[PDB]
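First up is the structure itself, then whatever we jot down about it.
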Amino acid sequence: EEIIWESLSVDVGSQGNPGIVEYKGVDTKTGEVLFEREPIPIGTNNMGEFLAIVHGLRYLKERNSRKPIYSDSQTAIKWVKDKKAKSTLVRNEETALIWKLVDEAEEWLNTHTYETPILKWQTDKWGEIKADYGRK
RNA sequence: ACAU
DNA sequence: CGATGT
Ligand SMILES: [K+]
Ligand SMILES: [K+]
Ligand SMILES: [K+]
Ligand SMILES: [Mn+2]
Ligand SMILES: [Mn+2]
Ligand SMILES: [Mn+2]
Ligand SMILES: [Mn+2]
Ligand SMILES: [Mn+2]
C-alpha cells in the first residue's frame, strides 16, 4: 500500500541469465549504496536475488537494525522463508562458486535468527526498486 | 498467470 | 526475443 521508506532495498544485476551475477543494497529513503557484491562469473537471477536478501539480513543484524528489507523477487523471498534456494542451475565446475555462496547463505539462515520483515517491492505501483541496475 |  | 522461478 504505502512504501516503508525506513528500509533496506536489495537487487540482483546480471549479464546474461545464467550469466555474470552481482547484487547491491541501498537505503530506500536516499538511494545511498550500503553494500555491493563482487561479480560472480556464472549464476542465475534468482540465486543473486536470494544472496542479496540474505546479505541484507546479515548486514542489518550486525548493526542491530530492525529495518525491513524490500525485494522485487517473489522467488527469492520464498526461498529465504523456506531457508532453501530451489535453483535449477546445474551444479558443475563453472557454477561451483555461486552454488558455494548459495549453500553458505542457506547454512547461515539455518544457524541464526532474525525478525527482519522481508517485504515485496510492488514494482507495478511504485516503479523499479531503488537497488535496480537500470539495465532493462 | 504471477514475480523476475 | 530468451532464461529463471512459484
Ligand atoms: K523488476
Ligand atoms: K534492470
Ligand atoms: K516463464
Ligand atoms: Mn530484482
Ligand atoms: Mn543447499
Ligand atoms: Mn532490477
Ligand atoms: Mn526495455
Ligand atoms: Mn524487457
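Numbers in chain A track Swiss-Prot; the residues on display, in order, are 61-196.
Here the Cβ of each residue, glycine as well, is placed from N, Cα and C on the backbone.
Swiss-Prot annotations:
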- A:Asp71, A:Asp192: Mg(2+) 1 binding site (BINDING)
- A:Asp71, A:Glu109, A:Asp132: Mg(2+) 2 binding site (BINDING)
- A:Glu109 to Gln: Loss of activity (MUTAGEN)
- A:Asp132 to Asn: Loss of activity (MUTAGEN)
- A:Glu188 to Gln: No effect (MUTAGEN)
- A:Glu188 to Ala: Strongly reduces activity (MUTAGEN)
- A:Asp192 to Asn: Strongly reduced activity with manganese. Loss of activity with magnesium (MUTAGEN)
**C-alpha spacing of A:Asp132 (mutagenesis position) relative to A:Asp71 (Mg(2+) 1 binding site), in angstrom** = 7
**Complete:** If you rank the recorded positions A:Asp71, A:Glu109, A:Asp132 by how many other Cβ atoms lie within 10 Å of their Cβ, the lowest count goes to A:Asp132
**Message:** Quiz question: given the mutagenesis positions A:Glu188, A:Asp192, which has the greatest number of C-beta atoms lying within 10 angstroms of its own C-beta?
**Reply:** A:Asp192
**Request:** Please classify the secondary structure at A:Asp192 (mutagenesis position) using three-state DSSP.
**Result:** coil
**Inter-residue C-alpha distance, A:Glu109 (mutagenesis position) and A:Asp132 (mutagenesis position) (nearest angstrom)** = 8
